[PDB]
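Participant: Shown below is the structure under consideration.
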Amino acid sequence: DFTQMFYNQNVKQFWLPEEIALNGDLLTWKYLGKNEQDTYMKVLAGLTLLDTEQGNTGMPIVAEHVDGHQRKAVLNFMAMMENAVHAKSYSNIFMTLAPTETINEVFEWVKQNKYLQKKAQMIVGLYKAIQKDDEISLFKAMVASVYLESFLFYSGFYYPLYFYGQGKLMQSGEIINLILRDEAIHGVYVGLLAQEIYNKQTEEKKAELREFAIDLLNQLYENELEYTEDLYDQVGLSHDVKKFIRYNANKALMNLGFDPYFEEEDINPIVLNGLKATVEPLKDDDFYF
Amino acid sequence: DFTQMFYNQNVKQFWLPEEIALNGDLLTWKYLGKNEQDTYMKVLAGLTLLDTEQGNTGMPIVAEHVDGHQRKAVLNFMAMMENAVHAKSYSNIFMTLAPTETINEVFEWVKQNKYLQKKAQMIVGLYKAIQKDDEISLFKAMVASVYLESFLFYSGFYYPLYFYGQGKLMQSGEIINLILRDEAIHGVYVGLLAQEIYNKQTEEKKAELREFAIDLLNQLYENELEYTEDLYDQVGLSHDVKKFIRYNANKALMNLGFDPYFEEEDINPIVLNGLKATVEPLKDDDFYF
Amino acid sequence: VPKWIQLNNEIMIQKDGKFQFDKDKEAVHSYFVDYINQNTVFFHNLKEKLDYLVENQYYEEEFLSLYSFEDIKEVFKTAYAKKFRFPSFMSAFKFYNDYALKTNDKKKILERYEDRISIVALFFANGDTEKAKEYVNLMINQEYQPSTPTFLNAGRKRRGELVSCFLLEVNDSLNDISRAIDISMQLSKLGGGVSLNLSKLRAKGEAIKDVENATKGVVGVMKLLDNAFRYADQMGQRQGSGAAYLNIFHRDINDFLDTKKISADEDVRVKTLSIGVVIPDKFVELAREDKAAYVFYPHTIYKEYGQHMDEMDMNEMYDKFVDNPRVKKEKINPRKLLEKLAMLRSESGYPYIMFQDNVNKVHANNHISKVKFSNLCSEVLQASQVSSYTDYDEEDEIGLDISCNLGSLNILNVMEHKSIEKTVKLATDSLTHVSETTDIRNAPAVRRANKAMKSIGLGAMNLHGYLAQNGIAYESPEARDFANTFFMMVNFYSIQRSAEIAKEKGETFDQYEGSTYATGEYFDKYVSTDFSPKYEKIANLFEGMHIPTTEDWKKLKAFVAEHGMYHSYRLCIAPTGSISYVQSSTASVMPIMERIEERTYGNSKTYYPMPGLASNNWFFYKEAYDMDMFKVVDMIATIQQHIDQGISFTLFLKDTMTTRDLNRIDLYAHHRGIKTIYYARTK
Amino acid sequence: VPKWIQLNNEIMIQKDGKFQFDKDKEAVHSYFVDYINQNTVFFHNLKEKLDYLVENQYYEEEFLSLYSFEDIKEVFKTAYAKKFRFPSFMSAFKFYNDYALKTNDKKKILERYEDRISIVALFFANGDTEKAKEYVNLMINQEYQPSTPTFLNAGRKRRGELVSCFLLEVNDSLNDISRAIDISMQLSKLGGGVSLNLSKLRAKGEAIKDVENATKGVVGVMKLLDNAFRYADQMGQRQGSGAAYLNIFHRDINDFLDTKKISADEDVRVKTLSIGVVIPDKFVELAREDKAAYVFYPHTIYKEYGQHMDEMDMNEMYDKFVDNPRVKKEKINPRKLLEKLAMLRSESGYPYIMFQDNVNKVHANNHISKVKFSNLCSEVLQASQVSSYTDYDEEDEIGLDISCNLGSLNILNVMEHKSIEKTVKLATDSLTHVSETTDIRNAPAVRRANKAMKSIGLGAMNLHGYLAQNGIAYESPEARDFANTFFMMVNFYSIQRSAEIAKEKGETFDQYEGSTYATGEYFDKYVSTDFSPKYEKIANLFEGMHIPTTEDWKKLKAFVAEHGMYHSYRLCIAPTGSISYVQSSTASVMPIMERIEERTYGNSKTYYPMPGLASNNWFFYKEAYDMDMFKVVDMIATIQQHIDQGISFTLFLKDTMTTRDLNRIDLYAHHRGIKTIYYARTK
Ligand SMILES: Nc1ncnc2c1ncn2[C@@H]1O[C@H](COP(=O)(O)OP(=O)(O)OP(=O)(O)O)[C@@H](O)[C@H]1O
Ligand SMILES: Nc1ncnc2c1ncn2[C@@H]1O[C@H](COP(=O)(O)OP(=O)(O)OP(=O)(O)O)[C@@H](O)[C@H]1O
Ligand SMILES: Cc1cn([C@H]2C[C@H](O)[C@@H](COP(=O)(O)OP(=O)(O)OP(=O)(O)O)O2)c(=O)[nH]c1=O
Ligand SMILES: [Mg+2]
Ligand SMILES: [Mg+2]
Ligand SMILES: [Mn+2]
Ligand SMILES: [Mn+2]
Ligand SMILES: [Mn+2]
Ligand SMILES: [Mn+2]
């Protein structure tokens, strides 16, 4: 009921890194404090590292196990955006703002970081556990994918959106907004594929899959809180970032056809400013009564 | 030395079938004989099948086994083109020119056609035989992919090109030329990756790989002859198409770094004829003259 | 969450396996003891309230100036003496959210239910204190409910128009098309739903002064009207709603239908304009015989005959159109067109179906004009004459554009009070007043038709509620017998009131002399057939009320012949969407969609049980989707035989059934005399 | 491939390293030996031809009946005595494909060039055989060319209106908006391009009858107008073309501009509606000083001051608007808005730029009204008064809607014949006749302004062609000297002819007494500054022609004071799209875009070199994109100082230059006195 519509929306959102000139960001970058520059670098590396997993494994593995030519095509398109567009865009932002040696060090740090690794490996673990012709394991991986696309990225997206909403780092913020817009539709689409599997299950199996999804969400959420304090306490933003994580967790759940887990909260206004019946022929004698 | 330039070429060649309006072909299509329309539909259906498998299976699987994020980005982009752009374009052509029943019938015809099933069996079999960290199985699949890109498509491409060259079906022909332009660069790129693996081998191993490549080519060739006769005898063109596929077989071999295998022949000259702005801010000195 | 919201949600929490319906009542109490009484604005006496509402431009002072303040106080005291209580939370919520008057900032409630009813009654009476008290007793007993425009806007300074629906005839000219667009925007600005007959417009590929294949057809006018209704959207409060009606013999009928296909391109798709199809008996006959039909180019027919294609009878002129070489036509398969109609109605609920011959075989004003199209709710079926809007500095020939005032009888409350006659006569008087005080300065044909036709629409609500609360299955023959008797009584007393108004005013509606009312033909079936109940239970239900017999109908026929009728049209059964909540009534004469409906308001969810739903009448409140649509068609035809205009007949379909079942239902409706079919809502 | 097409494509084939330009001439011969003569209907005598054309509804009887057949035959003989030959294939092809009269089956040619010219001359003269012969000599010498509407439709029964530029004022009301939509549809039906001023319309989020946030803004009106223009597309022949103008201080200006962005949604973007922005000097001052500007809500200004925002001088009103608390406004960055304008012009060439103060500091009829907006081609700049279209059966207040009469002098042909005075006066007489014979019965303000203002637009073309064939670079100071002298003589003789017509008929244009012509202010710069050529080459170019001096201008000023002026406006330089081909001329006063242009007709390719292009003048025929836009602005300002209305001024940009360069060109145009900027064509 939905793949051709998503095909259309995906291909009409096509874009390339070269379209946004990045050099003019140096005019606001130079005015940020060390903690602001440090947080931005770390957040950016976090997003980059997670998105690489999605391009190399997450999207291609789902495309491999999903049946249907049109679904495979949409999924291929999404994988292309991760590897050919998003990855180049993140690299471009980095190369503009930091010298080569600084980029290498930030990636070394974020690669060793406990909270980034915990979530990255949890997601990758579920992708590696998909078994041929087993729709339960596929569903679990789709849940992981939706959580990455619609939830885990947002502790990171917060900061570029926060600057973007203030008139700072506008070129890289525009790029991030385009990336985020792609991840949103990726999350919704994979969510619909997961609901299709979920709806084929018994009531007991459904309850079991719901428990899986909520348990996974809880593990990721508790690690996100730690990840958040680790990055954002030094710039005083953690309270507001936490509200943004919960709001996006609720969107991820709704993508999977589940009820919101967290109470509704208002979001930081600066970040907001950044953001067929069966055709049967008439057989005659239907005109007589 | 080459991936970056292929990356740039692939992304700059990006297109969608909807860019080309097809209603202009309606009359030249109406005017073709029943035999001509039948061959044309079947030819494009055979192409659709090849692109379906190249997009679903061939390109993603090669992407999985090839090392390097940039090489993977190129291969992922090529995969997307196969199933999200190329395979879909044929349906755009079908939906314009043909009634639903004729479309349904031709897709049923691909499923039961023995030559099309044999060629798919052979090519996809090699893709699915790739073993992780086994460069020889990967080479064999890359040879199969080059043969699909640079040889097997051409029994199909002949007919749209033959019409384009006579000023007939020129909108459909424009789509086909764009597809052909893509496959030419896809065949070169995969050819270069295959040569990388071949060049790592002992002379004895190389001799075996040439045997594999030539045996596979001959087996595919013999099947393609029967396919060509089956499609083109009713339009009187089988001998001409055969010359064309031999010509392109030599190009496939060359893409693999091998000498031409078939002698040169004169190809139908008809078929040969078938072949935001930058923004600066306003300074205070721009308001005075 | 509010306390009343929790109490209302407590209904679905079952106790001993049964729904807690009584909790609903508690909710209303909470809703009044925690929200309404605190948010209401109280004054020292009624004088201060009326003065504050008058000077602050809430009320029109003219209608209140016709009464001394003592009379207004007496009317308000009569309204409050009933001690009316809303039996369900949703009734009070809907009134105080959609119809109660609030302040400019909408922070407080200025009008109670009794205040609104008193103001509407004082507006209706036009200076008569006793008549105002009669209206107050009629509305506080909830026997009669004025339509949403009338109930919401009566006596208000910031009001719109009291007329709900407008029907426009569009002549085949650019001047007429532009005037139709202008009038549609003007009437949507006034808040009314606008219906336009596009059957006179020439089809696509017709000649505009000897240059051929020049017209855009009805689809271009459809796009223009869609943009006009989008622009004029009640100042952004309610989305602008329009309807386009096309005859099924129009050549553009496919393209027309293609406007509602879910795969339609943006240059063809129309999304804010409802579509209706007018099907003569000739089309059904051609589809039945499987003979290939012909759709026609209206301009060629107009050139050859001097009249529009929809201006004459297709049943007698179709063969002449086909055999005429000077008439241009296209071959179609009528059965394929019927299947396309069924598929479109399954997908989107469109088009509206108007069986033209079913409307015009009992139409009383065929001399003025045949009914060629219906309104946005497909229940208004009146004669219309197209207007000739000429060039600037040239006089326009103003025709008749349909417009009627809606008002619904609450069947349960009317029959409980044993006051069919009094309620019908008072409702007719109120609708006559609404018509008389309606003056639209930007729709000339609408104004002329309102002044001449004097057409009103008196509907009915709570048919299923009354039947279920009295232990009668809606599909049972007893229910159809009750509907027959009740609506024959309603028609009798409406005709009697119309004739009495004509006698007291000395004037009838324009061209009444050629109508079937004047010739006595209309009363034929009423002077030969007895419509008294055939079942003892229904007769007991009608006890205490004088059911008119053939002798009473003969006396009424003689009275009409002597005095005439004031109203060309009197009865039309509107859907009555949201005002049925306030009256604690089921919507219109349609069966209930669901026993308990879950509606989301704000961030909260509320459950509205059907009025009177309980354990003993749970299965009498059968859901419409579970019902046989053939028996619903039988009920609607039984009611329709006593209604001069149409009935908004929504089809309630299951997902399992096919388009063939929908076509069978449509053909049975046509066979049974159904005039119009409103919607195909699929569960 | 036809023989003439091969001979035309042989131009690009280079012989001895040179283009075979002369081969084009041979192509023309072939195009006449093989096609034109074979498919041209011939008659035994002109009497039979005229009888056949009149009887078959090709011509009008009225204009031919004013002459005896001997006079018509003499006019035709005068036309044919020139033995005119098209010098290039594209000239004859464009005439016989666009302007030559063809049979109803469009396979035979009824009109030659001489026949069409004779018919247009007979229509112009209105019964004077000598005047008709003068017009025939004017048009067969190709000194003057009536616009495409006049040239194509003069004397034809099956025709549109002879005027195709219409400017409408839209008042801030639903009645006025609907009337504007209707008038736009009626004028597009007549074949005219319609420009609408939307500045008086209140912005989005304004109050309708004191309900807040109700107005949809000018974007909804633009959607309505775009639908109206799509519907009215000349009976399905050409795409309906309309323009919308908004003042830059209107609050909707961004949303207005957002209608042309590619990223705009389907409910925001208008595709067939051109947009223009009116930029007062206040906006340029605010951007220059980098002070943040304010975009105002028009309805609040109207409520506070009783006048529309665009009806008062923003230079003196801006501070009062900002300091007024009752005027609602939004903060904007004027430099950001200028950059947005430049970016939008780079992407799509929109919007048109109107420098309000540049227009109004030399406007002669500011007493009637200030020029608030321009036409679809951004060259008509006239006073307009808004109309108050009230409800039905209520008298409308008819204002003034601009509709000027187009006609272009061929500068090369005019100057080589040394007939500036005679050509200008005869063109003025023909334009006056066409304006007097125009009667539009569906546009009341257009008709009233045509009767009152009597405004005509006399343009010029082949400026770059004339300069290149005379060894003068378009950017050279000599070219600007020639333009200054030539257009000062054109203005002098246009004013003289207008005053002579006023003296003969005894009437001037309405409200002439308040104009600067009556007060003599208009002639100030003409009675003090001598506009004789400052270069010997230009003076030798003007040899044989009397150049008006300051004494001649003083005499003309006295003559205008004594006798008045018949036309409110006389000169406007239109783009002259397709008539430049038939006249073998470069388009308008613009520089050529390409030396040889490649076109695709059917499945065939054709090549049009610029007129007179050869090896000797190849360098002087510099392409517009290669030229310095500052010098093009200088030339256009030099011409504009002698043109009362505007000049269609298209910017020609390279893909390398950025939005800063576009903004610099716009600001230099504003500084140099450029009134309008038409298009930003990027190579
Ligand atoms: N269901 C209801 N419908 C309408 N008004 C109500 C409803 N429930 C409460 N109210 C309003 O709130 C007031 C609260 O009074 P309540 O009904 O509890 O009884 P009371 O104080 O004994 O007096 P009374 O019933 O005589 O008005 C009522 O007087 C009435 O104005
Ligand atoms: N370049 C041209 N432009 C316009 N008409 C042309 C042209 N060339 C030929 N014709 C048309 O074809 C006719 C034949 O002209 P041609 O060059 O053969 O010699 P001619 O002496 O002008 O002929 P004629 O006896 O027709 O006057 C012309 O009279 C004219 O009607
Ligand atoms: C002007 C115009 C008319 N029409 C169609 C819609 C109208 O229903 C129909 C009649 O237009 P008319 O306004 O009646 O045109 P007309 O009177 O000049 O031509 P005729 O004498 O033949 O009546 O033409 C278009 O489709 N597009 C247009 O642009
Ligand atoms: Mg007409
Ligand atoms: Mg107003
Ligand atoms: Mn990504
Ligand atoms: Mn993603
Ligand atoms: Mn491919
Ligand atoms: Mn390929």
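Using Swiss-Prot numbers, chain C covers 6-688, in order.
Heads up, header says this was done by electron microscopy, 4.5 Å.
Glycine too: its Cβ is placed from the backbone N, Cα and C atoms.
Marked as substrate binding site by Swiss-Prot: C:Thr153, C:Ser169, C:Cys170, C:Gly198, C:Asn380, C:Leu381, C:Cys382, C:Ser383, C:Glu384, C:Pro580, C:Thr581, C:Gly582, C:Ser583, C:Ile584. Among the mutagenesis entries in Swiss-Prot is C:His255 to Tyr, noted as: In ts-A 73; temperature-sensitive lethal mutation. Residues annotated as active site, proton acceptor in Swiss-Prot: C:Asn380, C:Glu384. The active site, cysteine radical intermediate annotation in Swiss-Prot covers C:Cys382 and is backed by similarity to another entry.
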Participant: Could you check what DSSP calls C:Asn380 (substrate binding site) once collapsed to helix, strand or coil?
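Facilitator: Where C:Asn380 (substrate binding site) sits, the three-state DSSP reduction gives coil.
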Participant: Out of C:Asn380, C:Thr581, C:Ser583, which of the binding-site residues has the smallest number of neighbouring Cβ atoms within 10 Å?
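Facilitator: Among the binding-site residues C:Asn380, C:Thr581, C:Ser583, the lowest count of other Cβ atoms within 10 Å belongs to C:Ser583.
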Participant: For the substrate site made of C:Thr153, C:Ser169, C:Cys170, C:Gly198, C:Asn380, C:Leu381, C:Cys382, C:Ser383, C:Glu384, C:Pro580, C:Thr581, C:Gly582, C:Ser583, C:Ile584, how many Å separate the two farthest Cα atoms?
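Facilitator: Greatest Cα separation within the listed binding residues comes to 19 Å.
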Participant: Taking only the Cα atoms, work out how far C:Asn380 (substrate binding site) lies from C:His255 (mutagenesis position), in Å, as a whole number.
Facilitator: 19
Participant: Taking the Cβ of C:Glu384 (substrate binding site) as the centre, count every other Cβ atom within 10 Å, in any protein chain shown.
Facilitator: 28
Participant: Looking only at DSSP and grouping its letters into three states, which state does C:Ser583 (substrate binding site) belong to?
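Facilitator: In three-state terms, C:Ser583 (substrate binding site) counts as coil.
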Participant: What Cα-Cα separation, expressed in whole Å, is found between C:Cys170 (substrate binding site) and C:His255 (mutagenesis position)?
Facilitator: 25
Participant: State the Cα to Cα distance, in Å, between C:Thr153 (substrate binding site) and C:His255 (mutagenesis position), rounded to an integer.
Facilitator: 35
Participant: Give me the count of other Cβ atoms within 10 A of the Cβ belonging to C:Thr153 (substrate binding site).
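Facilitator: Neighbour count, Cβ to Cβ under the 10 Å cut-off: 20.
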Participant: I'd like the number of other C-beta atoms within 10 A of the C-beta of C:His255 (mutagenesis position), please.
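Facilitator: C:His255 (mutagenesis position): 26 neighbouring Cβ atoms within 10 Å.
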Participant: Could you tell me the C-alpha distance between C:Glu384 (substrate binding site) and C:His255 (mutagenesis position) in angstrom, no decimals?
Facilitator: 22
Participant: Look up C:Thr153 (substrate binding site) in the DSSP assignment and reduce it to helix, strand or coil.
Facilitator: helix
Participant: So if I measure Cβ to Cβ from C:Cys382 (substrate binding site) and keep only same-chain residues at least 6 apart in sequence, which ones fall under 8 Å?
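Facilitator: Looking at Cβ-Cβ distances below 8 Å from C:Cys382 (substrate binding site), excluding near sequence neighbours, one finds C:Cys170, C:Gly198, C:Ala579, C:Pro580, C:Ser653, C:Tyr683.
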Participant: I'm trying to understand the geometry here, so how far is the Cα atom of C:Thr581 (substrate binding site) from the Cα atom of C:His255 (mutagenesis position), in Å to the nearest whole number?
Facilitator: 32
Participant: Counting across all protein chains shown, how many other Cβ atoms sit within 10 Å of the Cβ of C:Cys170 (substrate binding site)?
Facilitator: 27
